[PDB]
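Below you'll find the structure, written out as structure tokens, and then a few comments.
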Amino acid sequence: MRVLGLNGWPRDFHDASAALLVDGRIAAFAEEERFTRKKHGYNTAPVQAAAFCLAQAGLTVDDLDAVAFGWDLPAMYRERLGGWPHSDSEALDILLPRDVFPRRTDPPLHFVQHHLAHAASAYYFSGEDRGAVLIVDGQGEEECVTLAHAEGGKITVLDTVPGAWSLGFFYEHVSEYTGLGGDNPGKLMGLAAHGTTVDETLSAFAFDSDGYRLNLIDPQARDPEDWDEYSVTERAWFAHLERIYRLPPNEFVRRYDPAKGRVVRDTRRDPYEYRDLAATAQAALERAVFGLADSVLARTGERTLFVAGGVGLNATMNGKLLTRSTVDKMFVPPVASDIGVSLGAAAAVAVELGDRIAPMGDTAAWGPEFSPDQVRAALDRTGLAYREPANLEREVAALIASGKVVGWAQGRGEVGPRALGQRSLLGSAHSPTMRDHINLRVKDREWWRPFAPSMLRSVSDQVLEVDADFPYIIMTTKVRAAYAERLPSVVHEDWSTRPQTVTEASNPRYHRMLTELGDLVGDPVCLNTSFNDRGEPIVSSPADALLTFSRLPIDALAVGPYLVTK
Ligand SMILES: Nc1ncnc2c1ncn2[C@@H]1O[C@H](COP(=O)(O)OP(=O)(O)O)[C@@H](O)[C@H]1O
Ligand SMILES: [Fe+2]
Ligand SMILES: [K+]
């Protein structure tokens, strides 16, 4: 079967994406924001992402066996907005506008339950027969947590928790409160490391062996003027935090900066001041999730754990789950946030149709790639001089080894929040100054933010103390003694890191580059941070990369077979 999964709706949505499964395999997969250049893919069908998928696969909607959506959208409309007004054709006309997607007839349209869709994106691509499923996000249609069982093709829901007790929402509001912003929980995760946990209950959570209990909010509490309990949980949390925490909300500040020539946003306080509140929001989250994980594992008698939902992006929480006593094996897909429920809905549908879903295979390079001719066009358009180095990987490794920062734009763009060697900014893992250089001089961002290393899987074994695939930078782990002090820019004081392991299969060109680096600095390890400027998505097109390369003091840009310097 050919199944096009979708996420993103014009009204009140985020992280639109489109994913194409063809006979179990991922033909194409991309996030709308990469094409629009507007962060987060807000309020829209994944028009361009879907456009790209069909084009990649060489298909029209008429070649499609099914279009799947990653929410029970008609059900949300019935429940929260009093009426699902559309016909499956009027639905498809909004999701796949007729002027971009011409069709002889509507394909079958499936709505897949939101958490099932998350669960699908973890299970069917993990490469494991069975396990415990733990879905933890902001909020699907009603629930905010799902504990389910994955066995022989089937996912079976055991229990759920209602939206008012969301831990995604909880985390977000703390994120907002700190001045970090609700749309930057990752930054909060990052800040935590610098904090000191005081009272992990925050005077709200009561923890137990199965999870948590939230006496601050009525669990059946619900918003009349909406279709999720965000605004509800917001008032409750914000009111609570100001009672118990020594600082009031950080407020955002809108002023005209005569140096920028714009009205820019800023925060009244330095968000670093809330590091204690951050350290504590993190600890609360870990403690709640440790309980849920334990619960769903013991009920399924499983020992492989599947995690998905926005909270599954907490690489710090993931790492601690991993080392947990109750966990032997664990899979969290790179697309654990909503961007994944396209892929998830498609999989759930493909499986119903008798398809067999193939494992991701330690890669997420499912977006757009570009011909050397196409790249050449983008360069020739700019009039910059460039080279076609005989051995791009060797020269690229030499630049990195010497402490220069290199823009790396190669192959199919990677899907998800984290760059994985398709669209990366690369630098020395070995440099004691690289971190402050990239954070402060290169990206103009907070000094306290961390960086993640890319290493050959073939030496993962000796660098990290867990001989396991870490393909997505979505799980923290500890480096071994021998490497703790060698990799100053990618290993915390803690000795923890968020690694990407690389295989020759997943990325021949990059694997080849790290290898060359090895011969230069001894370890085939490097710094690997997202390729973009403060307020943009990771770059997608060669034009996208030139543009960004233009306003960053990077040293060189390896885009396609071409090297460009400064
Ligand atoms: N690093 C992180 N740590 C903890 N929570 C996170 C992190 N990244 C994202 N989240 C949570 O993901 C939630 C949203 O999950 P997602 O499934 O993408 O959307 P929705 O809940 O709308 O379906 C947010 O409320 C946010 O708190
Ligand atoms: Fe979700
Ligand atoms: K273990």
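The deposited model was determined using X-ray crystallography, 2.9 Å.
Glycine too: its Cβ is placed from the backbone N, Cα and C atoms.
As recorded in Swiss-Prot, the features of this protein are as follows:
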BINDING   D12, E172, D228  tobramycin binding site
MUTAGEN   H14 to N  Shows negligible tobramycin carbamoylation activity
ACT_SITE  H14  active site, proton acceptor
BINDING   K39, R418, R449  ATP binding site
BINDING   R418, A419, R498, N528, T529, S530  carbamoyl phosphate binding site
MUTAGEN   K443 to A  The nucleotide binds in a similar fashion to ACP in wild-type, but the positions of the beta- and gamma-phosphorus atoms are shifted, so that the magnesium ion no longer coordinates the gamma-phosphate and the mutant is unable to catalyze the adenylation
MUTAGEN   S530 to A  Binds carbamoyl phosphate, but not nucleotide, so that the mutant is unable to catalyze the adenylation
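Non-local neighbourhood of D228 (tobramycin binding site): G138, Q139, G163, each in the same chain, at least six residues away, with C-beta under 8 Å from its C-beta. Local packing around the recorded positions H14, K39, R449 was summarised as the count of other Cβ atoms within 10 Å of each Cβ; on this measure the leading residue is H14. A Cβ distance below 6 Å to any atom of ligand 1 is met, among the binding-site residues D12, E172, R449, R498, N528, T529, by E172. Listed in sequence order, the residues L420, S424, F451, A452, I473, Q500 complete the 8 Å Cβ shell around the carbamoyl phosphate site centroid, once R418, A419, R498, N528, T529, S530 themselves are left out. If you take the CA of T529 (carbamoyl phosphate binding site) and look 10 A around it, the recorded positions you hit from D12, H14, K39, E172, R418 are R418.
Sequence-ordered, the extra residues of this chain that approach the tobramycin site, with Cβ no more than 8 Å from the Cβ center of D12, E172, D228, are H14, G138, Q139, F169, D226, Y230. DSSP gives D12 (tobramycin binding site) a coil state; it is part of no helix or strand.
A Cα-Cα distance of 18 Å separates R449 (ATP binding site) from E172 (tobramycin binding site).
With respect to Cβ neighbours within 10 Å, the recorded positions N528, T529, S530 differ, and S530 shows the lowest count.
Between the two most distant C-alpha atoms of the annotated carbamoyl phosphate binders (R418, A419, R498, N528, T529, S530) there are 14 Å.
Distance noted between the C-alpha atoms of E172 (tobramycin binding site) and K443 (mutagenesis position) is 24 Å.
All chains included, 26 other C-beta atoms sit within 10 angstroms of the C-beta of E172 (tobramycin binding site). Considering only the recorded positions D12, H14, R418, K443, the residue whose Cα is spatially closest to the Cα of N528 (carbamoyl phosphate binding site) is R418.
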